[PDB]
Structure formats: C-alpha cells, structure tokens
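Engineer: Next up is a structure, given as structure tokens.
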2 protein chains.
Amino acid sequence: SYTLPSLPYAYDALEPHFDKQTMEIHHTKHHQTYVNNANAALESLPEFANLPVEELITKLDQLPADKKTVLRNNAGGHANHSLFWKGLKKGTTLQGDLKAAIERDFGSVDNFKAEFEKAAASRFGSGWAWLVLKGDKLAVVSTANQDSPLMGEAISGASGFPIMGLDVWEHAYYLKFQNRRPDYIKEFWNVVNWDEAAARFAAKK
Amino acid sequence: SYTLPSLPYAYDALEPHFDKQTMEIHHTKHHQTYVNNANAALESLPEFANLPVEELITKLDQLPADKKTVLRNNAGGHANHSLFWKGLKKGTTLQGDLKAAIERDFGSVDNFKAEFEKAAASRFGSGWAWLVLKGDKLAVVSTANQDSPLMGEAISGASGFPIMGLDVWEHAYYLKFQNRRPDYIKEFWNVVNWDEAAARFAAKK
Ligand SMILES: [Mn+2]
Ligand SMILES: [Mn+2]
C-alpha cells in the first residue's frame, strides 16, 4: 500500500521562503489525500497495488479503463509530491556537472531561470513546472494537474527524467502569495534543493 | 473592448459565507487579468472584438489557430466570472418554476444538490461546476480551467446554457477554507443567487 512519506525537515524548515502553514497543510492534507485515493483505487487491483508509484505511472495505459483517470490523478500526485519534498532544501549551491549542463543547454544559469519562470507562470490552471533530462539534454516543460513527464508524451504532453520540479497548483502558494505566482516562483530559487537535483542528474534515470 | 464589470455588492456582502478578502482579490486581480488578456488578444481581431464575450466563446473554432487557446482561457474566464458575480447573493429562496425541468432529470432539490456537490468536489484541478439547461432538461456538468459549456462538447467536455455555477479553482476558496473544498461547496448553498438563476432559466438562450 502507498503511505505518506515523512518529510526530510520540519514544516517551518523552508521559512522565510515557503510558509509553514502551507507546508503542513500541503503535506498532511493534499498529499495524504492522493495517497488515500490511490490506495482506494488499487484495492481491487492486486497486480498494480504493490509497485512503486514511480512505476505505476508509466503503466497507466495497462489499467482498466475505469481506473485510468483516478490513478493518473492520484498516483501522479503521490509521485510528484514525494519528489517535491525531497527536492527542497535551504543552503544548497548549484555547482558541478549539473551547473555545467544548465549553462551548456540554456547558455547561462540566468537564461535557464528565466525559461523556467516563464514555463511556471504560463501553466494555465493547476500543474507543475519541471526541469527534465532527455537525450543527454536539459529542458523546461510544464504539465497539467498531477501529470508527470514520467507518464510519457501521449498522456502528459511532456517526457524525460525529472531533475527537479515546482508545484504551481494554487494550494502551494495562495496563503502567502495569493495571485502573485511569479513571486512564489522567485522564492523557489531560495529553496530548490540543488544537492538532490545533482544526485538525480548523475543518476539520470 | 471588454469592461471589467463592477461587483453587484460590497466585498463583504456575502459574509459570513464567502470571505471579503477573497471577493476583493478574486475580482480586482484574477478577473481583471482575464479581461486584460482577452482584450490584448482581441486587438488584432476587430472581426470578433465586437461580440459579447458569451457569444465569442461559442465561436472559438472560427478564430485563427494561434488565438484559440488564449481566448478560450481568457474570454472563458471573463464570461464565467461575470456570471459568477451576478449569480451570488444572500437571502434568496429557490422556488417557483426553476423546478419544472428538474424531476424528469432530477427528482428533488436535495438529489440535485447531491449531484451538484459531486461534480464540484470531483473536479480534479482547476475548473467549474454548472447547472445547465440542455434544451428541455436541466443537468449538472463540470468543466476544466476556464472552459464553459457555452464552448460546446468538443472543446469543453460539456454543453448547455448555464443557469448558475461554482468556481472551484483553489483561488476561490483557499484563503478561508484551504483544502476544505467540501466546506466551501456547502457555503455556496447560502450564497447562490436563486433570483438570478430563475431569471436565466428565462434566458433559455
Ligand atoms: Mn500540491
Ligand atoms: Mn475564479
């Protein structure tokens, strides 16, 4: 069965950038609910119930048609938030191979940040902004709702291995930022965990 | 040229049910942005800028490819929010006819409420729940993002003339209700404008 993962830090660990009230609600209510809904949907499907969630979401086309959507949404949500929590940490520095890759692919760190900010800002409605690796190269893309690039292009409109991502559902920012998503996106730069992104970049799948 | 309509009441006129902080931000920031972005996109389309917004979103398939998404989203947003403001008011009572296409399609007020709450709660990500008039037949439907049943099935997954509707984008309910959308949905019952809904049940068109 899926379970809500413990966070790697306290709910106030990302202050003063992401707010503690949101962190706590986002984890204990939003994320918990994706877990609960996915488990409920997987009760009747013992062949799928047991796989890591990162695997289940690559196999959505194999599910019964009447289970496709509920698991796309909820196993997607469980996958994405699990990555998100581990992908946030204060005090990290972009450096090494990842940094060199960003500069190579976007020309500069500032162009990369610009391109991610725009992708994050223009995702209309609920969704995610991602840094993804595919074919030796970095790119920035966004997905709808809880879709992940790991689900493939047919389903998500995106593809590749996520290196890092930012939740742009309004629940992730409305308490402190209201409508000002670009402010929330700039604050992300203060808390994106570059050590974990590097580790994913080395691993590459 | 679209004009942001003024609200039919003060920001606090829906208290204690819908919060005044949200009424103000929702109108002066979110609605303002939709108007702006539809207006900007319509500047090169004097052919279409003349139509009422509610007629424009019926014609999305007649726009020039690179215009369809921007106007779907933003003309949809302007249309939906304009209806939303007029469709909110305290102190009204469902009665009279607005009960006359129901129980060949619903069977009681409480049944209809239960169907409406289902659609509102089940809408995954951003969108809207609607009471629509489909020829002869009320029905409950929901749409994604700023889609409207007025855009048709092919585009919105929905159809019918909107009688009334609830905004379930998180911005509409987060500051007061956070993740508790069902508590927000319960409150909508206390502010849904049955007089305006009844009047529309007359706009049949
Ligand atoms: Mn989230
Ligand atoms: Mn809204």
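Here Swiss-Prot sets the residue numbers for chain B, with the shown residues being 2-206 in order.
Structure determined by X-ray crystallography, 1.5 Å.
Positions of Cβ are set from backbone N, Cα and C atoms, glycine also.
When I checked Swiss-Prot for this same protein, it listed these features:
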| type | residues | note |
| --- | --- | --- |
| BINDING | B:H27, B:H82, B:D168, B:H172 | Mn(2+) binding site |
| VARIANT | B:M165 to L | In strain: B |
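Describe the structural context of these features.
Structural biologist: The number of other Cβ atoms within 10 Å of the Cβ belonging to B:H172 (Mn(2+) binding site), over all protein chains shown, comes to 19.
Classification of B:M165 (variant position) by DSSP places it within a strand. Around the Cβ of B:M165 (variant position), 24 further Cβ atoms fall within 10 Å across all displayed protein chains.
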Engineer: Name, in order along the sequence, the recorded positions among B:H27, B:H82, B:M165, B:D168, B:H172 with a Cβ closer than 8 Å to any chain A Cβ.
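Structural biologist: Qualifying residues, whose Cβ lies under 8 Å from chain A: B:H172.
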Engineer: Running a distance check here. Ligand 1 versus the recorded positions B:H27, B:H82, B:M165, B:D168, B:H172: which have CB less than 6 Å from one of its atoms?
Structural biologist: none
Engineer: To test your reading of the Mn(2+) site: which residues beyond B:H27, B:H82, B:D168, B:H172, same chain only, put their Cβ within 8 Å of the Cβ centroid of those residues?
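Structural biologist: Going along the sequence, the neighbours come out as B:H28, B:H31, B:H32, B:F85, B:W170, B:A173.
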Engineer: Let me know how many other Cβ atoms fall within 10 Å of the Cβ of B:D168 (Mn(2+) binding site).
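Structural biologist: For B:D168 (Mn(2+) binding site), the 10 Å Cβ neighbour count is 24.
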Engineer: Take the C-alpha atoms of B:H82 (Mn(2+) binding site) and B:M165 (variant position) and report the distance between them in angstrom, rounded.
Structural biologist: 11
Engineer: Would you pick out, from the binding-site residues B:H27, B:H82, the residue whose Cβ has the largest number of other Cβ atoms within 10 Å?
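Structural biologist: That would be B:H27, with the highest Cβ count within 10 Å.
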